[PDB]
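Have a look at the structure below, then the notes.
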Amino acid sequence: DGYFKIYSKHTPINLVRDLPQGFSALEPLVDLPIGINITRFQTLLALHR
Amino acid sequence: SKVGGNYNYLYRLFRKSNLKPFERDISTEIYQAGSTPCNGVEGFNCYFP
């Protein structure tokens, strides 16, 4: 219905390459009514020269 | 309603489907009503919505 719902939570970790076993929830943060039809997305990163 | 008429109001006549509540449609193109592609040029069975 146009509304863009976003949740989040922050937590550190001490690991090399894995996903640790445990439990943690998420909470609502912010909602904006952009209201555009959406069917795709991508992602941007950074590089060190 | 001025003398000579006001023509700053436009609306879409032809569409390929129905809309959803609280959703907009602003992009414009040509509409084909027959079995021949319009080829981007106004012709028979080719009308601006």
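Chain B residue numbers are taken from Swiss-Prot; in order, the displayed residues are 443-491.
Structure method, as recorded: electron microscopy, 3.3 Å.
Cβ coordinates come from backbone N, Cα and C, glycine included.
For the natural variant B:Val445 to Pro, Swiss-Prot gives this note: In strain: Omicron/XBB.1.5, Omicron/EG.5.1. The structure shown keeps the original residue. Annotation for B:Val445 (variant position): no spatial neighbours, criterion Cβ-Cβ under 8 Å with sequence separation of six or more.
Among the natural variants that Swiss-Prot reports, B:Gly446 to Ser is described with the note: In strain: Omicron/BA.1, Omicron/BA.2.75, Omicron/XBB.1.5, Omicron/EG.5.1. Taking the Cβ of B:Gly446 (variant position) as reference, no residue of its chain lies under 8 Å away while being at least six apart in sequence.
For B:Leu452 to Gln, Swiss-Prot lists a natural variant annotated as follows: In strain: Omicron/BA.2.12.1. Around the Cβ of B:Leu452 (variant position), 9 further Cβ atoms fall within 10 Å across all displayed protein chains. According to DSSP, B:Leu452 (variant position) sits in a coil region rather than a helix or strand.
Looking at Swiss-Prot, you'll find the mutagenesis B:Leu452 to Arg noted as follows: Increased resistance to neutralizing antibodies. Decreases HLA binding to NF9 epitope. Increased binding affinity to human ACE2.
The annotation that Swiss-Prot gives for the naturally occurring variant B:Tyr453 to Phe reads: In strain: B.1.1.298.
Taking Cβ-Cβ distances under 8 Å and a sequence gap of 6 or more within the same chain, the neighbours of B:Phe456 (variant position) are B:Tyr473, B:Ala475, B:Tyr489, B:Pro491. Under natural variants, Swiss-Prot gives B:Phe456 to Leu with this note: In strain: Omicron/EG.5.1.
DSSP assigns B:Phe490 (mutagenesis position) to coil, not to a helix or a strand. As a published mutagenesis entry, B:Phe490 to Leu appears in Swiss-Prot alongside the note: Increased resistance to neutralizing antibodies and human covalescent sera neutralization.
A separation of roughly 11 Å, to the nearest angstrom, links the Cα atoms of B:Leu452 (variant position) and B:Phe490 (mutagenesis position). With respect to Cβ neighbours within 10 Å, the recorded positions B:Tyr453, B:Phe490 differ, and B:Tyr453 shows the lowest count.
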